[PDB]
Amino acid sequence: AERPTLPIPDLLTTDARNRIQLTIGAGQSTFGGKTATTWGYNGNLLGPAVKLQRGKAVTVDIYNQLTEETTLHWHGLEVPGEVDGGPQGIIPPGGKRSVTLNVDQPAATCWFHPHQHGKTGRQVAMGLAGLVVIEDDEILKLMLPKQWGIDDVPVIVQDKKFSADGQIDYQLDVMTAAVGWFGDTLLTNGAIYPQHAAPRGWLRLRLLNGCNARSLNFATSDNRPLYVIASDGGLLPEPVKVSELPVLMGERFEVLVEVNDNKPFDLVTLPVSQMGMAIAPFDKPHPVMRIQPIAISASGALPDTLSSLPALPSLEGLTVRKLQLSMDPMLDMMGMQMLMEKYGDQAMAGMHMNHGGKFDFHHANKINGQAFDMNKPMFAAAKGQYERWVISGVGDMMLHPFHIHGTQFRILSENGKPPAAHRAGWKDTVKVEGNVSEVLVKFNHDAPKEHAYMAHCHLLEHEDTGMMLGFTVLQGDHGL
């Protein structure tokens, strides 16, 4: 009769030999009483939270016990291309690869997930995702909620859909290559609508939108506020009070919310203005989890001031790079029609024959006129120098959260508007949807042609059908 408890990922630290072992394997999970094959890191589904410290190096041993290739991308981590885990970071089935992570960035909740060439959406959908908890000396002094799994909890929110036999019903087809893969069942750390018991005072939630294609918008059932304290790349300068919190695919935000005795409440997600994503039961506020107040005092603080955010650097003389996102107009239209025909007018609530490889949807989506080419990086970016990357979605109305590997950047313009205050700090993702975004990005680490960084749409079905470029980083200006 009762809701399951929110599953709490193991917070994983190094041994004396300084290794973290991650095993990628196929297992089973149960959803609405039906069995489904799932994939996980150190288990059947999802994965642990890998805990790292600024200024220390850790080695991660990665064992692929799948029967297919995969890669492991450390989403948000400022690391060299060699260990970034892009699509060149191949781990053969039954094989092992070790990476050393030399951590040199502020405290943050990052994550990790597969980046297999053309199969990233399927591998996430099957269950692969974990967390990264980066700490530093600065953050521990703030005395935030810090009891992992009690008053400091990760909340990985994902949608899936299942076939009649209970298996995950994933497909990369003409429809999902346009609008994304999405489902009717919402999971929270792998569980359907769990409860979490939290002590009286501040509760710290580390929110991850882990959907392939579904954007989310978090809020509380009884309208209590959320206090945003951090973004993808770490703390904000001060808390930002919000009543609602849009989160794009792959983004993280940390929020503090009040817990008081005798008033249970739900974390919910509100209907979003994205094509396909307001079909029942997501036409209305949808529960994510129930917070269950415990009459024991919680010790964590919401400080006035969290961190020091540098002034945006002057724009004069920065290299500008243009990244024009596009979708093939005919495959875009065909995919939108299929959505409309399947679901009707609700698909936009709140807004035949083989003609050969030329019309193949697998390379329909592009950047600068080109579908992703793993054999040819599109440019060499500078090391250790800010650049101004201009990323355009003009030409179609689809949502394109854009992720740049190897960096935490500042948003100058988010889809034609200066960024909201809670999105004005360190980010690894920017919204692009029918308009233009500009970010100020710096790459502190190398990435050669053989292990290039990726810059790509993180609506995963666009990525898999070509909306990605590779770039290198090798040094700074030799000029003047």
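All residue numbers here begin at 1 and follow the chain in the order shown.
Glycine is no exception: its Cβ is also placed from the backbone N, Cα and C atoms.
Now, the feature entries from Swiss-Prot:
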type	residues	note
DOMAIN	27-137	domain 'Plastocyanin-like 1'
MUTAGEN	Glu78 to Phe (Swiss-Prot position 106)	Increases oxidase activity with ABTS as substrate
BINDING	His115, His405, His456	Cu cation 3 binding site
MUTAGEN	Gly276 to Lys (Swiss-Prot position 304)	Retains 20% of cuprous oxidase activity. Increases oxidase activity with ABTS as substrate. Shows dramatic conformational changes in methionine-rich helix and the relative regulatory loop
MUTAGEN	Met327 to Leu (Swiss-Prot position 355)	Almost loss of oxidase activity with 2,6-DMP as substrate. Loss of the copper tolerance phenotype
MUTAGEN	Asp332 to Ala (Swiss-Prot position 360)	Strong decrease in oxidase activity with 2,6-DMP as substrate. Loss of the copper tolerance phenotype
DOMAIN	359-473	domain 'Plastocyanin-like 3'
MUTAGEN	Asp396 to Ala (Swiss-Prot position 439)	Decrease in oxidase activity with 2,6-DMP as substrate
MUTAGEN	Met398 to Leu (Swiss-Prot position 441)	Strong decrease in oxidase activity with 2,6-DMP as substrate. Affects copper incorporation into the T1 copper site
BINDING	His400, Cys457, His462	Cu cation 4 binding site
MUTAGEN	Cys457 to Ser (Swiss-Prot position 500)	Loss of cuprous oxidase activity
Cα-to-Cα distance of termini bounding the 15-residue gap, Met351 and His352, in Å: 28
Number of helical, extended and coil residues in the domain 'Plastocyanin-like 1' (27-137), per DSSP: 7 helix, 51 strand, 53 coil
Residue pair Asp396 (mutagenesis position), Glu78 (mutagenesis position) - Cα distance, angstrom, rounded: 31
Cα-Cα distance linking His462 (Cu cation 4 binding site) and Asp332 (mutagenesis position), given in Å to the nearest integer: 11
Cβ packing number for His400 (Cu cation 4 binding site), 10 Å threshold: 28
Minimum Cα separation from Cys457 (mutagenesis position), reported as the residue among recorded positions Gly276, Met398, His400, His405 that achieves it: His400
For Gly276 (mutagenesis position), nearby residues of its own chain (Cβ under 8 Å, 6 or more apart in sequence): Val179, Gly180, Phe182, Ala213, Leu339, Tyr343, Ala347
Spatial neighbours, same chain, of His462 (Cu cation 4 binding site) - Cβ under 8 Å, 6+ residues apart: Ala177, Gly180, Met327, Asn365, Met398, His400
The domain 'Plastocyanin-like 3' (359-473): DSSP-derived helix, strand, coil residue counts: 15 helix, 48 strand, 52 coil
Spatial neighbours, same chain, of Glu78 (mutagenesis position) - Cβ under 8 Å, 6+ residues apart: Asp104, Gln105, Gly406, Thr407, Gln408, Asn444, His445
Other CB atoms within 10 A, centred on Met398 (mutagenesis position): 25
Helix, strand or coil at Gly276 (mutagenesis position) [DSSP, three-state]: coil
Other residues, Cβ within 8 Å of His400, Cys457, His462 Cβ centroid (Cu cation 4 site): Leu325, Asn365, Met398, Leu399, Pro401, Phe402, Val432, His456, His458, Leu459, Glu463, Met467
